[PDB]
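Structure first, then comments.
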Amino acid sequence: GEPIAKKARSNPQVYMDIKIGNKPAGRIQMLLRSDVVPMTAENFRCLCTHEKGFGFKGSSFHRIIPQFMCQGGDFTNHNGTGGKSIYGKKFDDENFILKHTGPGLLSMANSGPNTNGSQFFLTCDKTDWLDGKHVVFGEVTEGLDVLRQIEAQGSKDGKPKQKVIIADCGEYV
């Protein structure tokens, strides 16, 4: 009822422990922008904690293209075709407020408008041609170094050179 300008709502921090080949490679830490995209952020956060009975743990980065991005999140079919959200098989594009301004951003993979599930990518470049098409919803705050090691397993085509796996994942406090 009353005119206001609301405070930024609290932003969850999440993490992913990464395994390359079958060798711990370390932890990526991510800030999720609930302040801009709370529906998209809550999905990803749940999928990190496994609190709904399903999520990213044990899934892989199945498509890694260097100088571009690392894509992952298929925990249902484990072949790059699957995934689901906490809201259902797919959900809407919340908004496109955040842009693909540079490396180390989290954005949702999709197969057209309003087809988000669980599959996401981490940028390795300014991928601004994806602005308005993929919902950006977070950023890496630690372990850019670990993401580079994921990127170094990429091919031009996308097939990874070694298995890259989310061995464990979660939310900070």
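The numbers used for chain A are those of Swiss-Prot, and the residues that appear cover 129-301, in sequence.
This entry, so its header tells us, was determined using X-ray crystallography, 2.5 Å.
Just so it is clear, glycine is given a Cβ too, placed from its N, Cα and C backbone atoms.
The feature domain 'PPIase cyclophilin-type' is assigned by Swiss-Prot to 143-299.
Swiss-Prot gives this note for the published mutagenesis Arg191 to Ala: Expected to disrupt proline isomerase activity. Abolishes inhibition of KMT2A activity; when associated with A-196. Annotation note: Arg191 (mutagenesis position) sits in a strand segment as assigned by DSSP.
In Swiss-Prot, a mutagenesis experiment is listed as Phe196 to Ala, annotated with the note Expected to disrupt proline isomerase activity. Abolishes inhibition of KMT2A activity; when associated with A-191. The Cβ of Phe196 (mutagenesis position) lies under 8 Å from the Cβ of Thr251, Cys252, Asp253, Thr255, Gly282, each of which sits 6+ residues away along the same chain.
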